[PDB]
Amino acid sequence: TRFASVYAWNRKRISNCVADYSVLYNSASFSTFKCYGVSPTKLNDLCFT
Amino acid sequence: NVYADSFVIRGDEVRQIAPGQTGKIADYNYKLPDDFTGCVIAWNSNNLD
């Protein structure tokens, strides 16, 4: 619905779920995407903490 | 051994034409090798399509 302001941002914790990002192909269209310390093609075989 | 390929895609999906990328265009439609040798060219054609 609504987002926050730059000078006072937000933080949320995620846990105990399975990450399948193929569900975003239908609607979302992103103009920027960059990852540091990992490779985009290796994101389907790892587990995150 | 020169060759040329041609097709039409959306606006913000031109960042996926490069080795080592993920998305709906680099997964099901068109993929590039890892040891590539060539050039990539694109331009805007809003007035003709």
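The numbers used for chain B are those of Swiss-Prot, and the residues that appear cover 394-442, in sequence.
Structure method, as recorded: electron microscopy, 3.1 Å.
For all residues, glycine too, the Cβ spot is worked out from N, Cα and C.
According to Swiss-Prot, the protein has these features:
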- B:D405 to N: In strain: Omicron/BA.2, Omicron/BA.2.12.1, Omicron/BA.2.75, Omicron/BA.4, Omicron/BA.5, Omicron/BQ.1.1, Omicron/XBB.1.5, Omicron/EG.5.1; complete loss of interaction with host integrins (VARIANT)
- B:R408 to S: In strain: Omicron/BA.2, Omicron/BA.2.12.1, Omicron/BA.2.75, Omicron/BA.4, Omicron/BA.5, Omicron/BQ.1.1, Omicron/XBB.1.5, Omicron/EG.5.1 (VARIANT)
- B:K417 to N: In strain: Beta/B.1.351, Omicron/BA.1, Omicron/BA.2, Omicron/BA.2.12.1, Omicron/BA.2.75, Omicron/BA.4, Omicron/BA.5, Omicron/BQ.1.1, Omicron/XBB.1.5, Omicron/EG.5.1; May enhance affinity to human ACE2 receptor (VARIANT)
- B:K417 to T: In strain: Gamma/P.1 (VARIANT)
- B:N440 to K: In strain: Omicron/BA.1, Omicron/BA.2, Omicron/BA.2.12.1, Omicron/BA.2.75, Omicron/BA.4, Omicron/BA.5, Omicron/BQ.1.1, Omicron/XBB.1.5, Omicron/EG.5.1 (VARIANT)
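Around the Cβ of B:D405 (variant position), 11 further Cβ atoms fall within 10 Å across all displayed protein chains.
Same-chain residues at least 6 positions away in sequence with a Cβ under 8 Å from that of B:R408 (variant position) are, in sequence order, B:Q414.
Sequence-distant neighbours of B:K417 (variant position) (same chain, six or more apart, CB under 8 Å from its CB) are B:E406, listed in sequence order. Using a 10 Å Cβ-Cβ cutoff, B:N440 (variant position) registers 5 neighbours. DSSP assigns B:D405 (variant position) to coil in the three-state reduction, placing it in neither a helix nor a strand.
Under DSSP, B:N440 (variant position) is assigned to coil, being neither helix nor strand in the three-state scheme.
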